[PDB]
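Before any comments, here is the structure.
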Amino acid sequence: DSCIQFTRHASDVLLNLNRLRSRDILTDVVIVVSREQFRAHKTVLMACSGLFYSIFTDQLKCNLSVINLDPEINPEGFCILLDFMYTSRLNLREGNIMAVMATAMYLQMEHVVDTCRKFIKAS
Amino acid sequence: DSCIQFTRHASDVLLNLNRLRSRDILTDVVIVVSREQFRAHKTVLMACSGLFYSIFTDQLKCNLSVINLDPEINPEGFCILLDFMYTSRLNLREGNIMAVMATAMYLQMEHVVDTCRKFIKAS
Amino acid sequence: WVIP
Amino acid sequence: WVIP
Ligand SMILES: CN(C)c1ncc(Cl)c(Nc2ccc3c(c2)CC(=O)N3)n1
Ligand SMILES: CN(C)c1ncc(Cl)c(Nc2ccc3c(c2)CC(=O)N3)n1
Ligand SMILES: [Cl-]
Ligand SMILES: [Cl-]
């Protein structure tokens, strides 16, 4: 086509979606990870994760307001990944990299799994 | 912080949100523009437009599944702007620039209004 | 704004 | 991935 493009548009959209999350505006699901609860937007979860994409395209699960993750999933690993989904920023540290990689493999977040594998290979 | 960043993350998120829109997945509102109807995600509309942000943060309007725009709004201008919201791409043409600018001013999409003003000033 |  |  003959379209023009606004370079910062996608980043600005994601920044506003994170502002809505921080104010709990139009969040439509709670993700339960052990004792911890995380509110989010189903569309953002689907856009970032192969697991949530499969869950919320399911004709029955698409209507659930509560999703319980596998008890092996670490709440801190999930929190770091949820922050990444809404910001593009990953808080990857020596003390959390194993839990982050395991959570990203479960959530099917291919690019995160790739950087964790590379950071582990280096050490 | 000591975060790493995935450059293409925001663009990939927006691409997936547009894929959900094209398949009518988790759309939660219909925007009525004269005789024309446009399905969308309230969160994406809020993230892109000062008008939708104000509408869906309203304690009563946040629950509406149908929003009717001012009858002066042109459906083609709205369609071009809705496509921009989900892609960062604006189909700005000599034949649509006046309707696009008027719709962007109504929707409170500051960056679109700015490029329309610049393109009009050049001609 | 750019030409994509 | 980059250092932002
Ligand atoms: C694959 N597909 C057509 C599609 N459409 C819409 C959405 Cl929201 C979506 N999201 C999704 C699926 C798989 C994966 C991701 C997002 C991230 C990932 O690593 N794998 N994937
Ligand atoms: C201003 N603010 C705190 C905020 N938080 C969340 C959202 Cl979704 C939002 N969106 C929004 C508001 C105003 C405008 C836009 C989006 C685009 C624009 O030109 N003006 N604005
Ligand atoms: Cl990823
Ligand atoms: Cl804009």
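Going by Swiss-Prot, the residues shown for chain A are 6-128, listed in order.
Method on record in the header is X-ray crystallography, 1.9 Å.
For all residues, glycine too, the Cβ spot is worked out from N, Cα and C.
A sphere of 10 angstroms centred on the C-beta of A:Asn21 (mutagenesis position) encloses 16 other C-beta atoms. What Swiss-Prot notes for the published mutagenesis of A:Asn21 to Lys is this: Abolishes interaction with NCOR2 and HDAC2, no effect on interaction with CTBP1 and transcriptional autoinhibition; when associated with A-116 and 376-Q--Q-379.
Residues annotated as domain 'BTB' in Swiss-Prot, with sequence analysis given as evidence: A:32-99.
In this view, A:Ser59 (mutagenesis position) is surrounded by 12 other Cβ atoms within 10 Å of its Cβ, with every protein chain counted. Among the sequence features in Swiss-Prot, the mutagenesis site A:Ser59 to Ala is noted as follows: Abolished ubiquitination by the SCF(FBXL17) complex.
According to Swiss-Prot, the mutagenesis experiment A:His116 to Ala carries this note: Abolishes interaction with NCOR2 and HDAC2, no effect on interaction with CTBP1 and transcriptional autoinhibition; when associated with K-21 and 376-Q--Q-379. Secondary structure from DSSP puts A:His116 (mutagenesis position) in a helix.
For A:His116 (mutagenesis position), the number of other Cβ atoms no farther than 10 Å from its own Cβ, over all displayed protein chains, is 16.
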